[PDB]
Amino acid sequence: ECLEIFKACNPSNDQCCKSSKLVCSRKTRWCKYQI
């Protein structure tokens, strides 16, 4: 399952939802919308 926004994600294990324009960001420590 993909990770929605504000979801704890790892820099080595990226599993964010691409259909919802979300990407794992180490700055926020979780999935963040792509600017």
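Chain A uses Swiss-Prot numbers throughout; the residues present, in order, are 53-87.
Looking at the header, which is where the method is noted, we find solution NMR.
Cβ coordinates are placed from backbone N, Cα and C, and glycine is handled just like the others.
What Swiss-Prot says about this protein:
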MUTAGEN   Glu53 to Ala  2.8-fold increase in ability to inhibit hNav1.7/SCN9A, and no change in activity on hNav1.5/SCN5A
MUTAGEN   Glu56 to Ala  No change in activity on both Nav1.2/SCN2A and hNav1.5/SCN5A, and controversial activity on Nav1.7/SCN9A. Small increase in ability to inhibit Nav1.7/SCN9A (according to PMID:23760503), and 1.5-fold decrease in ability to inhibit hNav1.7/SCN9A (according to PMID:23523779)
MUTAGEN   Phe58 to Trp  In gHuwentoxin-IV; shows higher affinity for lipid membranes and a 4-fold increase in ability to inhibit hNav1.7/SCN9A compared to both huwentoxin-IV and mhuwentoxin-IV
MUTAGEN   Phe58 to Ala  Important decrease in ability to inhibit Nav1.2/SCN2A, and small decrease in ability to inhibit Nav1.7/SCN9A
MUTAGEN   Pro63 to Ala  Important decrease in ability to inhibit both Nav1.2/SCN2A and Nav1.7/SCN9A
MUTAGEN   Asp66 to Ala  Important decrease in ability to inhibit both Nav1.2/SCN2A and Nav1.7/SCN9A
MUTAGEN   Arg78 to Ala  Important decrease in ability to inhibit Nav1.2/SCN2A, and no change in activity on Nav1.7/SCN9A
MUTAGEN   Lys79 to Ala  Important decrease in ability to inhibit Nav1.2/SCN2A, and no change in activity on Nav1.7/SCN9A
MUTAGEN   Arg81 to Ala  Small decrease in ability to inhibit Nav1.2/SCN2A, and no change in activity on Nav1.7/SCN9A
MUTAGEN   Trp82 to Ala  Almost complete loss in ability to inhibit both Nav1.2/SCN2A and Nav1.7/SCN9A
MUTAGEN   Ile87 to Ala  Small decrease in ability to inhibit both Nav1.2/SCN2A and Nav1.7/SCN9A
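Restricting the mutagenesis positions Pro63, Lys79, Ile87 to those with a CA within 10 Å of the CA of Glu56 (mutagenesis position) leaves an empty set.
The subset of mutagenesis positions (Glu53, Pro63, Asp66, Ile87) lying with their Cα within 10 Å of the Cα of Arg81 (mutagenesis position) consists of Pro63, given in sequence order. The Cβ of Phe58 (mutagenesis position) lies under 8 Å from the Cβ of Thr80, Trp82, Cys83, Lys84, each of which sits 6+ residues away along the same chain. Comparing CA positions across the mutagenesis positions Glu53, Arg78, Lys79, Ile87, the one lying closest to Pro63 (mutagenesis position) turns out to be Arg78. Calculated from their C-alpha atoms, the gap between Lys79 (mutagenesis position) and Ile87 (mutagenesis position) amounts to 14 Å.
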